[PDB]
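A quick write-up on the structure given underneath.
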Amino acid sequence: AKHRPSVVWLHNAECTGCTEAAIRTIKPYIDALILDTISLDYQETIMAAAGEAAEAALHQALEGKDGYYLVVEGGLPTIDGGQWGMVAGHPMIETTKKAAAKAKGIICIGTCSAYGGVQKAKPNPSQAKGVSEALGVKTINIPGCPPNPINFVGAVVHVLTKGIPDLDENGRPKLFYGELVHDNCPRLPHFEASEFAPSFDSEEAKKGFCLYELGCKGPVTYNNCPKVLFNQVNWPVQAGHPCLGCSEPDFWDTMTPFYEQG
Amino acid sequence: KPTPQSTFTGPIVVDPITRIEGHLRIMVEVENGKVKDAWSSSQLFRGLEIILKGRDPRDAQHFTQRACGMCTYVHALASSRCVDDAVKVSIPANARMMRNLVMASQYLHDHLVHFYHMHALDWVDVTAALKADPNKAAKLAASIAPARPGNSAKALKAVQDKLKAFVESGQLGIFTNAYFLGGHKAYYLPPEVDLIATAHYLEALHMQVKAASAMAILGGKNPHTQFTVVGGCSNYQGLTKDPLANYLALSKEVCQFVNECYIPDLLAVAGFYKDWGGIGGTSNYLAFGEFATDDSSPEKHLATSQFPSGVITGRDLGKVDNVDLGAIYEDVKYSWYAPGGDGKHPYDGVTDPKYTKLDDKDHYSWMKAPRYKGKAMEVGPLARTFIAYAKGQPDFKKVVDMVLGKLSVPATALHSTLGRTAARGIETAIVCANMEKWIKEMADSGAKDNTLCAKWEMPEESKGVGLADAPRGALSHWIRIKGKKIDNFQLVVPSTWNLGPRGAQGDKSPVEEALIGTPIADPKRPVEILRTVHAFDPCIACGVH
Ligand code: SF4
Ligand code: SF4
Ligand code: FCO
Ligand code: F3S
Ligand SMILES: [O-][O-]
Ligand SMILES: [Mg+2]
Ligand code: NI
């Protein structure tokens, strides 16, 4: 009712590639989203306020009479009482816990917030955790490293206008993550024909042969990359490079070595 | 003028530092309205170097790329260069060209986003834009920038109307509690300039999308490219006609915006804030160089970089030394790492996290303190610009002088936060001037021969270094391979150089030193700190990794 729904966006143990991915949205562009559609009430990467003023901005949002939706970017470092990841003098885990409590809904943008991400890879020095594990609540997961802005903004709009979209067993919206990368790969006929590139310099590579022998995890990865592409132009396999499985939980340890199927 | 300055004596802490990548806490002691001491305190550790141990050297680039998604690609590039050196492979010409073009696209995206979406709000009072007459603003735009429909009175009125409806809603979103709300003594721009800058801010939100699309044509996607492999690149399609036509078409759009909006906006602002040419200067600059015509080895990179490598000490532009990779080391005395880690060359790098407490003056950052022969080094656009300028690189010489003239300032005025800010635009313009040449070179080459990846063998035992000058400066990845696995992998990252803590001698880092002498108009709203901090374009995820 003229009011724009309030969104609070927290950055935890992250590389900001998810923030970057979100601003690549074109349906709508980010300016339109935050001017017309939502009220982005806290976002460290782009917000004007700093320090105490930024902290008051957050607290204002969390106390908003209309409530807010929470977007979480990054995993949660839990070692030493959460002190290896701090904002404004407070452990990230403490602040996310507090924001989550009264959130209308929680969207984890990226594999880091969904599942723990890169900092959780062995030997996990910071004892990093995904949000759901850390807080003990169900989250809407938009994984990928980073996810397609199509998937995130798609989810965001769905949540605000329609409700919680149907989620797969790992909390991923089926609209976007319901299909294997491999099932929509243009190189699928080569895979079917057992026509694999043995190396990146091979004539087979030059001819666009399947990349499975080079470690492609397309066959075990749920994402929509070949269908929707990135940046309206490309995706990794189109660029001659195997899928890393970057939308699968704990892929840093389950999908490695990246150049093998072993 | 002169520069607004309060009488404030006491500490100021700014945490979070917003409009950067990552988690930074700045602590300052102010005396009589000027900063007398500073501390750069990085607030997040992830530990990629620890994570990489024992892994397949081929995997490194995928792990290290996640050091940062703001400067996406650069770590993948540095890791691939690093591993290429360790296995002693020389990438094909096409791979060198493609890798360098992607870097170029990264510069364009990165500098455009930083200026507008990270930096401008320190200089530009957006709410003041609502006071501007759009006809007065259109006229002023004609007098400070090239003709473009985006700067018309109608186009500036529409922006103002969009902003007004936004502000009138009561939901300020990302402007909530801005330091410029209600006016601020340290914001000088006329409302007309605020309107112009704000119009471009919104345009740049669209333009960065195109910049990222151009990059993804060669890189597979953005953020987080996926086209580099040991021995070169995978992206044969990135050598063909239509994709390269589209790549050039998108880059020309981006470059038109750099020239029509970014530089003019930068110079306009620079003109109003000329006092900032005497604030936030440092003494030593280091660059590994970038855009080499020969990337067969780190030594060839250093020597053939078209943005040249070099070392300036004590602002002495008459003496640019060669880079000595053996003289790089990192200290941890004032960092959150175990005692005994000081003075390590990155090949002998140690990453042993040890947290103490917040604002502990003896241990106050998750960043290491990189030093060169004992000296803190500023890296990034300003370092590159000075080094290129001192060396008489013709494009840098021309552009620096265009800037020094327009601003009627001596080159020594560039040793400052204003210079640092301006340097970033200077190099953006030069990348832009080089794109079509570079693209044409690769198009012609890939047409003749589409070789993109070289044959190579994994050695049992070895070491290598991958150098790059990322958008924020001199980046190096250092690998030791033992049993065909990662034995040691160390990243030494531009923000580590710039925003790290004190070294083992208690010597301040570049940002810490730059902050000394910062005037504080309003201690409640210390934008001046942000101006200097933001000028280094900090990336804490990069710095700490
Ligand atoms: S999911 Fe990937 S891109 Fe997103 S914050 Fe984590 S490492 Fe960065
Ligand atoms: S390249 Fe990957 S996703 Fe495509 S067919 Fe081969 S294994 Fe499947
Ligand atoms: N540019 C950039 Fe990121 C930092 N600091 C890297 O490397
Ligand atoms: S690596 Fe990730 S972006 Fe898509 S192609 Fe594979 S899921
Ligand atoms: O950005 O580093
Ligand atoms: Mg390091
Ligand atoms: Ni970065």
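We're sticking with Swiss-Prot numbering for chain A, so the shown stretch reads 53-314, in order.
Each Cβ is built from the backbone N, Cα and C atoms, and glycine gets one as well.
Contacts of A:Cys164 ([4Fe-4S] cluster 1 binding site) defined by a Cβ separation under 8 A and a same-chain sequence distance of 6+ are given as A:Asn64, A:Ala65, A:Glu66, A:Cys67, A:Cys70, A:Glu125, A:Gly126, A:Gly127, A:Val170, A:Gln171, A:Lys172, A:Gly182, A:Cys197, in order along the sequence. Classification of A:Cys164 ([4Fe-4S] cluster 1 binding site) by DSSP places it within a helix. The annotation [4Fe-4S] cluster 1 binding site is assigned in Swiss-Prot to A:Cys67, A:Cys70, A:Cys164, A:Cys197.
If you look up Swiss-Prot, you'll see A:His234, A:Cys237, A:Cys262, A:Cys268 marked as [4Fe-4S] cluster 2 binding site. According to DSSP, A:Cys237 ([4Fe-4S] cluster 2 binding site) sits in a coil region rather than a helix or strand. The Cβ of A:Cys237 ([4Fe-4S] cluster 2 binding site) has A:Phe243, A:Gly270, A:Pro278, A:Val289 as same-chain neighbours under 8 Å, each 6 or more residues away in sequence.
Taken from Swiss-Prot, the feature [3Fe-4S] cluster binding site covers A:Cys277, A:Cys295, A:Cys298. The local packing around A:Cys298 ([3Fe-4S] cluster binding site), expressed as other Cβ atoms within 10 Å of its Cβ over all shown chains, amounts to 27.
A:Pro238 (mutagenesis position): 12 other CB atoms within 10 A of its CB, across all protein chains. For the mutagenesis result A:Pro238 to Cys, the note given in Swiss-Prot is Decreased hydrogen uptake and increased hydrogen production.
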Subset of A:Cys70, A:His234, A:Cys237, A:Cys262 (binding-site residues) with C-beta under 8 Å from chain B: A:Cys70
Other C-beta atoms that fall within 10 angstroms of the C-beta of A:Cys277 ([3Fe-4S] cluster binding site): 25
Collapsed DSSP category at A:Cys262 ([4Fe-4S] cluster 2 binding site): strand
Neighbourhood of A:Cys268 ([4Fe-4S] cluster 2 binding site), C-beta criterion under 8 angstroms, separation at least six: A:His234, A:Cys262, A:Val289, A:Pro294, A:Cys295
Cα separation, A:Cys277 ([3Fe-4S] cluster binding site) to A:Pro238 (mutagenesis position) (Å, whole number): 11
Per-residue Cβ crowding (10 Å cut-off), top of binding-site residues A:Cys67, A:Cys70, A:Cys262, A:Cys295: A:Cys67
Number of other Cβ atoms within 10 Å of the Cβ of A:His234 ([4Fe-4S] cluster 2 binding site) across all protein chains: 21
Those binding-site residues in A:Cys67, A:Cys164, A:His234 whose CB falls under 6 A of ligand 1, listed in sequence order: A:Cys67, A:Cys164
Additional residues surrounding [4Fe-4S] cluster 2, by Cβ distance to the A:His234, A:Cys237, A:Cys262, A:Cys268 centre under 8 Å: A:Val233, A:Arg239, A:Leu240, A:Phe243, A:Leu263, A:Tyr264, A:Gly270, A:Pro271, A:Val289, A:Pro294, A:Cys295
